[PDB]
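Q: The following block contains the structure, expressed as structure tokens.
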Amino acid sequence: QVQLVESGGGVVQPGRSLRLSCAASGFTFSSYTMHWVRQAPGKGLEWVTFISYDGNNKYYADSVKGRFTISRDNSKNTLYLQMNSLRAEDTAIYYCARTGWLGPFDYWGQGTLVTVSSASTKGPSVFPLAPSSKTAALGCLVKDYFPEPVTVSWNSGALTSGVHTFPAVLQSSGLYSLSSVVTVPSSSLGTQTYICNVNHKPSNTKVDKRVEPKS
Amino acid sequence: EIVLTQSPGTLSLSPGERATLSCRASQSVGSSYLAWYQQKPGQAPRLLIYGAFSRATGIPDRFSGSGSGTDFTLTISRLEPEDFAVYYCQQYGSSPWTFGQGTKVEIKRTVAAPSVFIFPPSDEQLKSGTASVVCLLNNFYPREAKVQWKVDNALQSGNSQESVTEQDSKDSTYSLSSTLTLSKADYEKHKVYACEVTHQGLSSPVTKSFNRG
Amino acid sequence: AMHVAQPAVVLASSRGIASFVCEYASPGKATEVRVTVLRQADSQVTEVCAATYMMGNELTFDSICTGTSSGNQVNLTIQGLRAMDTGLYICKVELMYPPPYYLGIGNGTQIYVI
């Protein structure tokens, strides 16, 4: 049974450090060489670092050299990544991966998001995107939260059909915004009640805003 | 640094169709120490092909690898719905390990006009001090659409941001939001707020507008 | 480009000893290098031997194996073979230091034991 479980991601202010861990299962870890690979949001795969079978040899990507260290506690079956002078551009999902017998990255970890911002941890403000007076569209603007991620439902997860919750975007303020949007019968605009449920685990915050037609 | 360029960015193929993915290297690649990976968004990459042409344990027959030197192809002989994903070629023969930028493979369906909605800033939001005008392009294909913002017929620049969905599971369409950010002060200088959109499915560009109040 | 070259066929000794030279070409002139004898069978692969060594200095050994390093080749001697061990044995040189890392996998040697 081959498994790679990584842990201890999260948020860091720039300059400050953070150590990632990956724990291996059901292969004799001692025998297989290891890597880290990151993936900046909506960007490709970038190899970050390589560690020898023992740890007697280490290789680092140009863009992390001097700042990151790879290490392995073999008897604990664990691979680590010390990251040192974190930059905002180091923000990515970090994959731990195993080098196959014959060279490719055959097994991967799950992913662990590291966010590098000075931004303060903040729950969302939730503004109604009220349905047009002059099929109707409605929604919620989920504005100025930190960090990712946020969850949106409609009517306590009982309205799934036609919902479009957009990917977050990073603003100049260093805060995130998205809109969840749904489309519905113009007939039922007056009768049925449309509530969006916004959940923000990193600040432990639940906000519900009723979305209600205009004047 | 062996650079890997894959083409095209985007393969637009109907399910059933053959898919041919290219990967070309800045220099020659070992003795075919070149891999392929698959990535379905929100999941880790998964290894598909190694040694240019050998299949990874449990990868089905339809995946197929060719090439030597600086030229490599991945073939999917028929596209099943699970194959619509992002694929990365990788070389692994020498450091640094390098990937290509990846080819995304999307469902091809018939052209669809977006339905456009403009949303003025909420009363809630104005009282707080900023104004967000949201424009919505609902369910269109293909992905190329242009959104232009006009306040009192003057064109906006660098004060709006976009976001696009992944291709809809059930109908293979996309949705796009452009949101325009001004300050309350700014928003109250001007009258007409307009969202104009260009897409294939529309005979002429469509504008959606409101006046404040 | 990195190339590893091993013989196509070796017959094994009446006692159970198969010996074969494993030559490699580094684009660099690397110093810390790690040899692995592999066994292939279908899509699967199994570790037989592994050694790390520095430059001209002696080979360090998986106990089933012994060898010598005479320049840019390695004289890998496998022993303790049964009739059941006849198959495809891959030479895997890894050049570890100085950079860059290079990986070399051979075409394979068919070892016969009768």
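We're sticking with Swiss-Prot numbering for chain C, so the shown stretch reads 37-97, 100-152, in order.
In case you wondered, yes, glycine gets a Cβ from its N, Cα and C as well.
Quoted from Swiss-Prot, the note on mutagenesis experiment C:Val45 to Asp is: Strongly reduced interaction with CD80, CD86 and ICOSLG. Among the sequence features in Swiss-Prot, the mutagenesis site C:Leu47 to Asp is noted as follows: Strongly reduced interaction with CD80, CD86 and ICOSLG. The note that Swiss-Prot attaches to the published mutagenesis C:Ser49 to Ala is: Strongly reduced interaction with CD80, CD86 and ICOSLG.
How about a rundown of where these features are and what they're close to?
A: In three-state terms derived from DSSP, C:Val45 (mutagenesis position) belongs to an extended strand segment.
For C:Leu47 (mutagenesis position), applying a Cβ distance below 8 Å and a minimum sequence separation of six or more within one chain yields C:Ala54, C:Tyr150, C:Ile152.
Around the Cβ of C:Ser49 (mutagenesis position), 12 further Cβ atoms fall within 10 Å across all displayed protein chains.
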